[PDB]
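Here's the structure, in structure tokens; my notes come after.
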Amino acid sequence: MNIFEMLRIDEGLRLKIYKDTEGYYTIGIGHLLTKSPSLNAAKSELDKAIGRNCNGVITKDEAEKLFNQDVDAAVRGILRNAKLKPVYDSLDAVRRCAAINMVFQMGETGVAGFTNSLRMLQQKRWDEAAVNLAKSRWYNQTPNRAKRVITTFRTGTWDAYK
Ligand SMILES: CCc1ccccc1
Ligand SMILES: [Cl-]
């Protein structure tokens, strides 16, 4: 298991514009296009991202290239953020994947607000961090996704994904 397989399981793959759990236009492996309610705005964002006139549909190769860019961007966002980087650098490789997963889903800004969880993770207080992570809108709105990610932080294993 690696971060790409983990996120592919959590996000799935759709080659036509779809709406995510919050109602936002998305494509591929969880690539957010826009928060605007306008499908035309989403189609324009897609064409800009891919570099051709897509009319709302992409190929599998295009979806996988966008996915690679999005994972790269999530990692860079962690490494540039003075609050996230020290915690990330303190984690083992499996728990680092759980960190990237959260940033991919919620953004650098959203995860950086989980201040109390971050401190517990840096101190390696895994059970306490798991309870704190679950006291969140995130857990209440996407509980199965959140349970898999939290279990990965708690155990440092891939067992939730196997
Ligand atoms: C709150 C999970 C996390 C930890 C470290 C870095 C990013 C995200
Ligand atoms: Cl869920």
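The backbone N, Cα and C atoms fix where each Cβ goes, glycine too.
What Swiss-Prot annotates here:
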ACT_SITE  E11  active site, proton donor/acceptor
ACT_SITE  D20  active site, proton donor/acceptor
BINDING   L32, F104, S117, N132  substrate binding site
MUTAGEN   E11 to Q  Complete loss of activity
MUTAGEN   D20 to C  Nearly no effet on specific enzymatic activity
MUTAGEN   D20 to E or Q  Loss of 99% of enzymatic activity
MUTAGEN   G30 to A  Almost complete loss of enzymatic activity
MUTAGEN   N132 to M or F  2-fold decrease in enzymatic activity
Worksheet item: Among all the protein chains here, how many other CB atoms are within 10 A of the CB of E11 (mutagenesis position)?
Response: 20
Discussion item. As a check: which entries in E11, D20, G30, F104, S117, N132, the recorded positions, place their Cβ less than 6 Å from an atom of ligand 1?
Written reply: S117
Worksheet item: For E11 (mutagenesis position) and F104 (substrate binding site), what Cα-Cα distance in Å is obtained after rounding to a whole number?
Response: 10
Item to complete: Check the Cα distances from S117 (substrate binding site) to each of the mutagenesis positions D20, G30, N132 and keep only the ones within 10 Å.
Response: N132
Worksheet item: To the nearest whole angstrom, what is the C-alpha distance linking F104 (substrate binding site) and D20 (mutagenesis position)?
Response: 13
Discussion item. Same chain only, sequence gap of 6 or more: which residues have a CB within under 8 Å of the CB of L32 (substrate binding site)?
Written reply: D20, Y24, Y25, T26
Fill in: Cβ neighbours of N132 (mutagenesis position) where a neighbour is any other Cβ within 10 Å
18
Worksheet item: At its widest, how many Å does the recorded substrate site span between Cα atoms of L32, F104, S117, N132?
Response: 27
Fill in: Protein Cβ atoms within 10 Å of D20 (mutagenesis position), excluding its own
15
Discussion item. For a quick check of packing: other C-beta atoms within 10 Å of the C-beta of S117 (substrate binding site), how many?
Written reply: 23
Discussion item. Let me make sure I understand the structure: which of the recorded positions listed (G30, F104) has the fewest other Cβ atoms within 10 A of its Cβ?
Written reply: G30
Fill in: Alpha-carbon spacing, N132 (mutagenesis position) to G30 (mutagenesis position), which is rounded to whole Å
26
